[PDB]
Amino acid sequence: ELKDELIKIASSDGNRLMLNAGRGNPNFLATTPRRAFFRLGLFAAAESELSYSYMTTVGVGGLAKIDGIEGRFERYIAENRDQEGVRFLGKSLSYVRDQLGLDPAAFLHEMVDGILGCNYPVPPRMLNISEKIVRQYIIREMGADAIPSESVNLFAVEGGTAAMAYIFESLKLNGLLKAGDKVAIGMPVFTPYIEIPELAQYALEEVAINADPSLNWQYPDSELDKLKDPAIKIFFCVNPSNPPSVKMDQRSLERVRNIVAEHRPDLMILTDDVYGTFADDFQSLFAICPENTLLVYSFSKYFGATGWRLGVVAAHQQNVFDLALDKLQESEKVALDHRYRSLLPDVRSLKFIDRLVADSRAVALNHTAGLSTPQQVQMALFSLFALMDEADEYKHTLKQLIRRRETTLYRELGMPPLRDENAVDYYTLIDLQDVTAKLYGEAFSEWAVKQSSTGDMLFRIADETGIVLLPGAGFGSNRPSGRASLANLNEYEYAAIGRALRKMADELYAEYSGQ
Amino acid sequence: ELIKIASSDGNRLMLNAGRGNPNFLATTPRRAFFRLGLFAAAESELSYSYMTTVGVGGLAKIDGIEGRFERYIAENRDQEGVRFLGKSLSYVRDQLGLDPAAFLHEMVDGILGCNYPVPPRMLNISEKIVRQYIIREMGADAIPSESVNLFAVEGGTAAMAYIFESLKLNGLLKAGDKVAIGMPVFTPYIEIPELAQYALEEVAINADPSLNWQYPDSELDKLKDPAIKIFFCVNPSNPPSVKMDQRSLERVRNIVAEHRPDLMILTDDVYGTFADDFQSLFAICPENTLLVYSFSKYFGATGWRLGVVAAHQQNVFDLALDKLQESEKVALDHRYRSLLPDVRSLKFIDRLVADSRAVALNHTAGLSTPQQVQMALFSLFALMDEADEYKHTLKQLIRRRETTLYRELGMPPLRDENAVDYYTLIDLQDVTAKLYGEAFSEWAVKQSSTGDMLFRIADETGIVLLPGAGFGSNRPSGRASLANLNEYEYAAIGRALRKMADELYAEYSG
Amino acid sequence: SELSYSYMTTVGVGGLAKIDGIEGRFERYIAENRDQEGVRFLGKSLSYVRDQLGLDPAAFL
Amino acid sequence: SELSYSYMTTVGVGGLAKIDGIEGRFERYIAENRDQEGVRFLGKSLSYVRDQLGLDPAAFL
Amino acid sequence: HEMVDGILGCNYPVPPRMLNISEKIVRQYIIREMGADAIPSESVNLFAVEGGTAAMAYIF
Amino acid sequence: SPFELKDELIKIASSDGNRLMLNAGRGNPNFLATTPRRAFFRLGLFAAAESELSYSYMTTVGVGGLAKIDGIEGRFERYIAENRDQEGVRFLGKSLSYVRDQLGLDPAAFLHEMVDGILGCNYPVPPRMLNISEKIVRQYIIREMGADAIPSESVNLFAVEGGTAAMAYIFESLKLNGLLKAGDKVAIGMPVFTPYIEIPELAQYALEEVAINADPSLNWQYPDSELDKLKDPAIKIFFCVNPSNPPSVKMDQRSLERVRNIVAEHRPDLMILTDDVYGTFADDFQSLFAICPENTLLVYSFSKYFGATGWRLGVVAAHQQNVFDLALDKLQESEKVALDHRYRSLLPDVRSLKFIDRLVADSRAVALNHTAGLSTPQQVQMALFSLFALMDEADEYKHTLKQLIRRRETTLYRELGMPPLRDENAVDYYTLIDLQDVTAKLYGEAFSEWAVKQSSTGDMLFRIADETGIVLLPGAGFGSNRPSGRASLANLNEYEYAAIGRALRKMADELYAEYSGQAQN
Ligand SMILES: *Cc1c(COP(=O)(O)O)cnc(C)c1O
Ligand SMILES: *Cc1c(COP(=O)(O)O)cnc(C)c1O
Ligand SMILES: *Cc1c(COP(=O)(O)O)cnc(C)c1O
Ligand SMILES: *Cc1c(COP(=O)(O)O)cnc(C)c1O
């Protein structure tokens, strides 16, 4: 509720994004894979222009010809060696042809025809080579070191935002989730993911799997164990988490692996892993229980591409969603036979991830559904950018940047809180007791806590810096605390938040020092 | 049989979705996009404060943007795209009178795709630009630009998908309801409404071939039935490919203003610009019409997935909304509770957006900012081409293609002011009549069959035409698109069709 | 002038020079052309008018 | 400095640089020389001074 | 190749009546400007000659 | 069969690289150092201009004279200034400074050797190795062998055409100088590739090989007991490839110190002949040449590390004071007189002719010694590869290559339980794919053991050669009883490694399937 008055004191689209959707829009962006996208376009347009047969000054192209594409492409690569984006395009060619072993002419054609976006995505679910390019990036950054590439299929959608909207709808229409079914949600999570299941169109009952502060926001075993209840149809999780911003740990990952393995082989897991790369040796639920999990991976935060709206829905070639589909009643299966009659002859063989594509645009419009070709191409380039960066220079650069900002934030707050291996810190929690105790001791700590309120703290900082933090969610109001993103502000702004919260601390301390 | 005889991507798009994919595309606004981006990138690289070789950037600053943008333009006068961007700044700053720095930062930030679209229905300066183009091309020459709002979506495909779902959701279309579809129309549109998701009853408004595929008054009049809650139209039409004439437009404006002021119109005018002096049902009855305009066919931008849902500030979808039972009002109030305090004030165009992403994610919904920027730029291109040079170039390409197509079939059918002809109807009777007489005309039709013809043509050239539909199968006929093949391909289609005609005439002769 | 023409044409039509940002553009022009005596003169006269006469440079330009 | 000298001399004399329009002229200089190391450095230092330290960009330049 | 070999003038014209692709390119132009929108491009054969002057000489 | 499976294997899969692995037991790198090569070609252009500067008549023909050393630094620096924007050129310029400022050598002299050298217009002088290239290449060598205690003036090199020509040269030389005679006992670190096994066992030499078998359960390190087998005075020469091929590991500190005592307190007359081509691929390599500089003849190749197999660049290193010369000091007057008449045309006190210089003389039938040595352009390309590794202080090139190898290792073991645990003595230019270890990782030790009996190296390599086109090196070295194959992580691309892995996982799921059926019975 303090949210309404916070926005008033401080107004900026960013601050709103944080309070309305609960995300920090990044102030950083992968430039190289973008420059290449643009250079690939200039070359693409030339390829277009080569095919227009008439004399006009108006500016019309024909479709790029696949014949002799390598030769022209290479000629392009050579004449522009001093342009950042062209060198990348070139290496990228090598990687796809040489390391992945796909057809180079076909790769070039998919990329050129794609960024011209003069053709409907085909197949609808995701372009042929891009899927294979993007899936190798996914597996890797998800920690799926054992899953064979061919066993993983992707559906390219418009951000993780379109993902959740498409999944929940498909789960309802396909009777894999009905009103009354219990949904286990790893909490805390941001509001949008609490609201969706509660909507009247879904009417699902949620079961909190609560993260524990004492465990650095890991889900204790007793908590995970709740999934044993066979009534829980699915486990909705955001990992690494937002707001806590920590990745689930080993214990937690085996815990679930076992529950699924020995008690709930039928359970559906739905995990959102956008912050994965910001973690250290991330391993996704998808990697631990691939056959039971639907992955939603967005390129949004890692590449500073929120505006691009790029994400994928990944599913194992063999999974429980299709299983649950066969376990449906003849009567339900007969009605779905009508629903997808047009997609193909044997609807009982239509895999769930293909139903996601069909359902996203009413089905009758399948052949023209799918994420835009130019969008997919930019996705394919982000993927390549990561894969070819063997030393992880880009990843390290961002992680040291989050750290520099953290260093600046707590400079006057008693340095950052101790960081362990499960830490991500895309959002960092500024707790008043912990800051005061690190500055003036645990006595003053317990007394300062009682003297203020989250709103108090937030309002004051919002008033002295214009920056509005996110109230501390996760451990019973007992604790004054806010959350900041270490990805959306610049250093002097993190200096100001911390300078302000010191002054408040020096004041809280002056009071305590005179009785 | 004839199902694989011909296999390809174009052949499948036509057979599987009644669409001809254009083999032309507007390149200046595209070259401008990529050029815009290069510049955008430099802007990003200016805000990165650390020594690196990794390839990182911050966000472009708006402060000093025009100045730096002018240097970029001055520096590259010699690149087609740069010239256009520069001209487009003047059009926006000078003719639309918008803020120049704001326009530029929206475009730079917009194409770097580094922020969520805000607002979600459509970036601000882009909507004012695109609606300016919409109004012009839809011939809505009397509507005040400000009464028109657009929702930026992923082609006509997301729109139809969005609208129907939002109409069910808000009870503006309930089961048992009647939907007047303008026929013939391609398959996907007969399907959506017959999906059990909605369960409505279709009411065909049949175009008349004797009328040159125009909707006869008796048929338009069917619309008077108050059981018809919505008129579903693709205009210009597909497969007929003609534009409703004035008599028609007018006939309907009437049925609305004098019998059905409650009627809902859903019109898809993606082919508008290929018609001669197009006027859309949204221009005739702005308060009763949801327009759906796709950029796909005209700029040859199918892969880009760019379109808009336009709605008049004051319209019947919102009026209808204020007429539901409190029962339904209270349930909607709960649905969109997270969106705003007074849910009863939420305009229907805005519910589309929210319903497009399960409501709870409305804050992050909307079309990608890079797409929207490409859209603004396609719009700017048309808008700045006062002489319609582009339009003419395409219109003559279509005709050129038609001439080559019919060279050996009696020459293309008589043109009409309502002809668009993005799809052309190759009728067997009319072609043998022009070639050998009314007498052979009649014998030949009875002699052959639509499947038979499509085969001879397919088996011989590999292209498979759409079966001529819309007038009692007694007429063997097929439709080809004059937009997706090069001349020698149409030459082959006709060569094979005349080969057939000859053999049937050899017979008659005997 | 051509900077203010808003339409697409090959005929050769310009619009009215805008004062806004004129210094920056003129200054860019002077730099890009330091080897043409005419430009070396335009730049110094901008200094005279603004620096010695105390007048307004954007107006002068 | 040369932009601040008002008279025609061939002796090489300049005047005090002006703080007006300075970010813009500096930005043309940078873009105009991205291939000269020291220069890319200068560009980034402005961002560092303007973006991370939050100090006045034109006063800095 | 027909145009590169041809502008070099290094081979005798083959076939003698007229080069292959030029004949096809030229007849397309001849049917357009002579207004023969009913005649199929492949029903027309051309004999490349040195101006109308050469044309009449040969024909008579 | 070992010598029969090889021939049939060569059939199922033909590819130049596959044959190389089978016919030479070598893995030809698909990576190569470009900066030193561009540096080279561009020095070539500078040098051609330096040559044209000296031709005195008019022509269009394209003739040039010898390059003049006078004023060469000025011109070189002009050339360099005028080309800062080309990669190799930047490189060239710094190397001049490395040679000048860090090695303290004469710059005009350095440049002239490089210019004159790459033009190949003079006979190598001295034949053994060009003066400055020798002092450069040895700095590289000393560093990369971990010979961190051996003053440089003490090491000499003989530029030869790869470690392939170094061996042919060294065995014949040992023979002709009587340091190695028929039936002499030559000890060989094992396992080792077939070539180094056939040579000493040739009728020309007829020596007796004494296996110094490596121990699988020891990660292929040689156990004290096997090493100690060198105290036998009947053993005249310890022949060894380190880091090993195919075990692909470097002898640890223990094994190195072992041999150290064996030479100080028991065998000071022992002759060590070590091939250390894969040294740079190991973590902190130290060569036996580092450990016993005067008992060793180091044969170092530039092929694998720089991706120069086709350049054929190699050096033979020997300490000034070494046991090959002592041994020639100890020959009977009788034999020394026979030598005096072989190397007479070379020098007056043929008894002073050092062994390493006999290496040169011998290679070209003595009479031709003044026109012997590696080609000047090759020695120059050799000096440029050396400068390159020496100037790269952070070892980026080396890290890049190690990381490439590890990447290929991960792609390969992806469906096999991950690569086996690495050591500190691990090089892995070649990696061992052991069916017992894989099956054990995937399905446990119980299965592991049943598998090893159910299969064969023959079985394994054929499934893989069939399914992927890749033919592996039969796993050699243990109580055979272990189906296993070797691959090089240096001669294929990722998707091929994945192909190999995929094939093997299939094979183990298949065995496990049979094993599962049987157990549940
Ligand atoms: C920021 C964020 C995303 C991004 O979603 P996109 O719609 O792909 O931009 C997804 N989930 C969570 C938990 C986030 O914090
Ligand atoms: C070609 C076409 C469109 C465009 O489809 P998008 O989803 O916008 O690509 C729309 N409607 C009809 C009737 C068409 O034939
Ligand atoms: C000018 C003219 C020509 C041209 O003759 P060429 O021989 O082809 O130059 C032909 N016919 C007529 C009647 C003319 O007036
Ligand atoms: C590859 C290899 C060589 C290199 O031989 P060169 O003739 O120098 O190319 C030498 N020894 C072994 C152990 C090898 O594996």
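Chain A uses Swiss-Prot numbers throughout; the residues present, in order, are 15-529.
Backbone N, Cα and C atoms are what each Cβ position is placed from, and that goes for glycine too.
According to Swiss-Prot, the protein has these features:
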BINDING   A:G115, A:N256, A:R497  L-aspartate binding site
MUTAGEN   A:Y134 to F  Slightly reduced activity
MUTAGEN   A:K315 to A  Slightly reduced activity
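Features as recorded by Swiss-Prot, highlighted on the structure.
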residue	record	Cβ neighbours (10 Å)
A:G115	L-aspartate binding site	15
A:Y134	mutagenesis position	25
A:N256	L-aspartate binding site	24
A:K315	mutagenesis position	24
A:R497	L-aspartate binding site	23
Given the recorded positions A:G115, A:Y134, A:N256, A:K315, A:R497, which pass a C-beta cutoff of under 8 Å against chain B? Sequence order please.
A:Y134
Among A:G115, A:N256, A:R497, recorded L-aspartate binders, what is the largest CA to CA distance in Å?
46
Would you kindly give the Cα-Cα distance separating A:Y134 (mutagenesis position) and A:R497 (L-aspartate binding site), rounded to the nearest Å?
43
Would you kindly determine which recorded positions in the set A:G115, A:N256, A:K315, A:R497 have their Cβ under 8 angstroms from any Cβ of chain F, listing them in sequence order or replying 'none'?
A:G115
Sorry to bug you, but what's the C-alpha spacing from A:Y134 (mutagenesis position) to A:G115 (L-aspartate binding site), rounded to the closest Å?
26
Based on a Cβ-to-ligand 1 distance below 6 Å, what subset of the recorded positions A:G115, A:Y134, A:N256, A:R497 would you report?
A:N256
Fill in the CA-CA distance, A:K315 (mutagenesis position) to A:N256 (L-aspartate binding site), as an integer in Å.
12
